[PDB]
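Structure, as structure tokens:
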Amino acid sequence: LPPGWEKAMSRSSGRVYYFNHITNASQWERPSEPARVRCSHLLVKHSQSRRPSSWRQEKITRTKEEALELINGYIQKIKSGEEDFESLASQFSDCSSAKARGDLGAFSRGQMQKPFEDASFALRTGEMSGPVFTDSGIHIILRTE
Ligand SMILES: Cc1occc1C(=O)N[C@H](Cc1nc2ccccc2[nH]1)C(=O)O
């Protein structure tokens, strides 16, 4: 399997699924390194973020747990097709890149926080991470190139 990917057993169904310990992605289907990738993301900050403040909210007070729960609700909507990533990023990302539908542009290794970068570079083009934790907060990352 590619970098990060492990086979696991589901504990509701007993069906095999796959999970990625670098991106926190998980999926039923079996999954199919570049110099630069291009990603967008949605950031939900919490009271222990390095900078507990954003364009949406001057003093961010939510707990880490509550941020994770928001992140999980967004992943659910994006995966059900109920909302698209860009539309949730624009409305709800605590990063100022919300204004560009979460787009960060292209970047190479050596530029981002390591857990963000690792996840970015382990995604395939088109793929979305699960919850990725950095000192900024909790992200959903979409690799777009
Ligand atoms: C100022 C700016 O323009 C684009 C992104 C950013 C930025 O670093 N924003 C940060 C939030 C943040 N932290 C990140 C960590 C990794 C990747 C993107 C990230 N964005 C902030 O507002 O505190």
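Following Swiss-Prot, chain A shows residues 7-38, 51-163, kept in their order.
If you're wondering, the header gives X-ray crystallography, 1.9 Å.
Each residue, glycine too, has its Cβ placed from N, Cα and C.
Annotation for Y23 (mutagenesis position): spatial neighbours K13, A14, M15, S16, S32, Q33, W34, criterion Cβ-Cβ under 8 Å with sequence separation of six or more. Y23 (mutagenesis position) carries a strand DSSP state (E or B). Annotation of the published mutagenesis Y23 to A in Swiss-Prot: Reduced affinity for KIF20B; the original residue is retained in the structure shown.
The domain 'PpiC' annotation in Swiss-Prot covers 52-163 and is backed by sequence analysis.
Counting only residues at least six positions away in the same chain, the Cβ atoms of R69, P70, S71, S72, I78, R80, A85, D112, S154, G155 sit under 8 Å from the Cβ of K63 (mutagenesis position). Listed in Swiss-Prot as a mutagenesis experiment, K63 to A is described as follows: Loss of peptidyl-prolyl cis/trans isomerase activity. No effect on the interaction with IRAK3/IRAK-M. Abolishes IL33-mediated increase of IRAK3/IRAK-M protein levels.
Under its mutagenesis annotations, Swiss-Prot gives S71 to D or E the following note: Loss of peptidyl-prolyl cis/trans isomerase activity, nuclear localization and cellular function. In the three-state DSSP scheme, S71 (mutagenesis position) is classed as coil.
In Swiss-Prot, a published mutagenesis experiment is listed as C113 to A, annotated Loss of peptidyl-prolyl cis/trans isomerase activity; decrease in DNA repair of double-strand breaks by homologous recombination slightly less efficient than that observed with wild-type protein. No effect on RBBP8/CtIP. Listed in sequence order, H59, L60, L61, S72, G120, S154 are the same-chain residues at least 6 apart in sequence whose CB falls under 8 Å from the CB of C113 (mutagenesis position). In this structure, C113 (mutagenesis position) belongs to neither helix nor strand by DSSP; it is coil.
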Residues among the mutagenesis positions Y23, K63, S71, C113 that border ligand 1 - Cβ under 6 angstroms, in sequence order: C113
Length in angstrom of the chain break flanked by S38 and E51 (12 residues not modelled, CA to CA): 14
Other C-beta atoms that fall within 10 angstroms of the C-beta of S71 (mutagenesis position): 12
Within the domain 'PpiC' (52-163), residues counted as helix, strand or coil by DSSP: 39 helix, 28 strand, 45 coil
